[PDB]
Amino acid sequence: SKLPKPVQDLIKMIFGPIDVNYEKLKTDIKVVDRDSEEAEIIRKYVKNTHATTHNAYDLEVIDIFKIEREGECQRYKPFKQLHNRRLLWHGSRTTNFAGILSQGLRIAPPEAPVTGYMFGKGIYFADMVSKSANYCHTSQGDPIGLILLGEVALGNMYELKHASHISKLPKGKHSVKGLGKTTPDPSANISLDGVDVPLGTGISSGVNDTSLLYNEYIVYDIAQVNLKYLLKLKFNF
Ligand SMILES: NC(=O)c1cccc2[nH]c(-c3cccc(C(=O)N4CCn5c(nnc5C(F)(F)F)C4)c3)nc12
């Protein structure tokens, strides 16, 4: 195999023929240099946005891959100049990833139980790395999970303090923002490739009347998303 070792180990993790397995993903995976500025930005995003009620583990980046799914860029194109783009987290159980890369992130079917989906059937993201890492569900026996960074064209946000359970946005809105009591420090956000990186440390958002501790970002068209990076994570408890 001509693949770089990190890519081969990631292939092993997601699938359990290494190059055939890699081709099965229909995804161009490349490794990010440990000494680059891209990597430093991603690691600072991980460092500063670890919530304080998620102190059961202590994160630690292992590998950082830049991923490009086939068609995802030409499918995301129409929503690109859409203002308010943000680079956000998405966690999921490891076995799901072999699919997430081949099919992309998807929405629950049109007739599933909308209960459990606090803000209706959509694609969810968080600006606190730990809020998403919780969904990797990585225990002490298997303390390695995968988490995605995605450019999300949030557009005009419908800001909500409580649950809705509906997937229909008031015309003029492109995404939902569940307002958390704690938000990344906006005085520290940067703009990487024109995408807003909210890597600021956790501060108080100023909203008292709200159900969520940390912000949630939901979209409802799967083409509002563009997966940029993929992270191997060591969970230390
Ligand atoms: N994980 C986050 O980054 C995340 C961040 C903030 C709020 C959130 N709410 C939910 C959520 C809300 C409702 C249902 C589920 C849930 O069972 N899955 C659906 C399937 N699936 C999951 N994680 N990935 C996927 C998949 F779409 F790729 F298949 C878990 C998950 N996930 C988040």
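Please read every residue number as a count from 1 along the shown chain.
According to its header, the structure was obtained by X-ray crystallography, 3.4 Å.
Here the Cβ of each residue, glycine as well, is placed from N, Cα and C on the backbone.
What Swiss-Prot records for this protein:
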BINDING   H90, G91, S92, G99, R106, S132  NAD(+) binding site
MUTAGEN   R93 to A (Swiss-Prot position 865)  Increased affinity for DNA damage sites
MUTAGEN   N96 to S (Swiss-Prot position 868)  4% of wild-type activity
MUTAGEN   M118 to V (Swiss-Prot position 890)  <0.5% of wild-type activity
MUTAGEN   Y214 to H (Swiss-Prot position 986)  14% of wild-type activity and increased branching 15-fold
ACT_SITE  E216  active site, for poly [ADP-ribose] polymerase activity
Other CB atoms within 10 A, centred on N96 (mutagenesis position):
15
Nearest to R106 (NAD(+) binding site) by C-alpha distance, among the recorded positions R93, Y214, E216, is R93
Of the recorded positions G91, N96, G99, which sits closest to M118 (mutagenesis position) by Cα distance?
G91
Integer Cα-Cα distance in angstrom, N96 (mutagenesis position) to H90 (NAD(+) binding site)
12
Distance filter, Cβ under 6 Å of ligand 1; input recorded positions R93, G99, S132; output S132
Using DSSP and collapsing to three states, where does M118 (mutagenesis position) fall: helix, strand or coil?
coil
Cβ-Cβ under 8 Å from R93 (mutagenesis position), same chain, 6 or more residues apart: which ones?
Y135, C136, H137, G145
C-alpha spacing of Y214 (mutagenesis position) relative to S92 (NAD(+) binding site), in angstrom:
18
Cα separation, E216 (active site, for poly [ADP-ribose] polymerase activity) to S132 (NAD(+) binding site) (Å, whole number):
10
Does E216 (active site, for poly [ADP-ribose] polymerase activity) have same-chain partners at least 6 apart in sequence with Cβ under 8 Å from its own Cβ, and which are they?
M118, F119, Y124, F125, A126, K131, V176, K177, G178, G180
Could you tell me the whole-number distance in Å between the Cα atoms of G16 and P17, where 8 residues in between were not modelled?
11
If you run the three-state DSSP split on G99 (NAD(+) binding site), which class comes out?
helix
Among the binding-site residues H90, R106, which residue has the largest number of other Cβ atoms within 10 Å of its own Cβ?
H90
